[PDB]
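Chemist: Structure provided below as structure tokens; questions to follow.
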Amino acid sequence: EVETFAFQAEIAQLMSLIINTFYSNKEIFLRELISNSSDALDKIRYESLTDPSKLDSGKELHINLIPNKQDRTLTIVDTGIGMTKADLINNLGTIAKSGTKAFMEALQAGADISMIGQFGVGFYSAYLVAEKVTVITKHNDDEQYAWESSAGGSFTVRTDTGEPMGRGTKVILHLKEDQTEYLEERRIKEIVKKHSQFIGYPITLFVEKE
Ligand SMILES: Cc1ccc(S(=O)(=O)c2cc(C)nc(N)n2)cc1
């Protein structure tokens, strides 16, 4: 039961720019995803103040970074608010439209790709290092879904029958062949310390079994 959707033309152009532009400072993708995780965790924490049952799906508010050399994936997991099917398919891409236009304008005026987060479209920076991105998400008001895209103007959404998450979002980065440094413990620690040292949630960098 896999549905295929076209990105809005502005998002497809943003993704092509990220993939095509020569830009060496790719490490910023991690700061952007951790920032998105922190925002989602802030959202559930805020909502839980007026409705404590919103934490019945899990009280722990944290971020896990999980590298896997065998699958060549780097996963960023949070126990934030999560996304409904409507968030995944339409609402978040609608918001992203204006941010995309402002960003592309800022770039033509002298800005650089690392400033993507100032335009609210930081998730797409995942395409600096990933040939494919899989997003597993679970919001309190909906079922678990798997979103996926290798760019090229489309994405898919399916209900996810994999390991249940409770609540939150898991961004799985299927890394490009030449971007395996992002699976290295020393490299991830360096990036987190440089760009994400003040995030208000524990960040656990998992290590590899082999
Ligand atoms: C496919 C997709 C849509 C939106 C996002 S996001 O950056 O807006 C976001 C939203 C939430 C609730 N959590 C996280 N981590 N990230 C990420 C990936």
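Here chain A follows Swiss-Prot, giving residues 16-225 in order.
This deposition comes from X-ray crystallography, 1.8 Å.
Backbone N, Cα and C atoms are what each Cβ position is placed from, and that goes for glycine too.
Pulled from Swiss-Prot, these are the listed features:
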MUTAGEN   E47 to A  Strong ATP-binding. Strong interaction with HSF1, HIF1A, ERBB2, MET, KEAP1 and RHOBTB2. No effect on interaction with TSC1
MUTAGEN   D93 to A  Impaired ATP-binding. Strong interaction with HIF1A, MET, KEAP1 and RHOBTB2. Loss of interaction with HSF1 and ERBB2. Los of interaction with TSC1
MUTAGEN   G97 to D  Abolishes ATPase activity
Chemist: Count, for each of the mutagenesis positions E47, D93, the other C-beta atoms lying within 10 angstroms of its own C-beta, and report the residue with the smallest count.
Modeler: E47
Chemist: At the Cα level, what's the spacing in Å between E47 (mutagenesis position) and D93 (mutagenesis position), rounded?
Modeler: 13
Chemist: What are the sequence-distant neighbours of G97 (mutagenesis position), meaning same chain, six or more residues apart, C-beta distance under 8 angstroms?
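Modeler: Once residues fewer than 6 apart are set aside, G97 (mutagenesis position) is near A55, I59, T152, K153, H154, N155, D157, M180, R182, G183, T184.
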Chemist: Under a three-state reading of DSSP, tell me whether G97 (mutagenesis position) is helix, strand or coil.
Modeler: coil
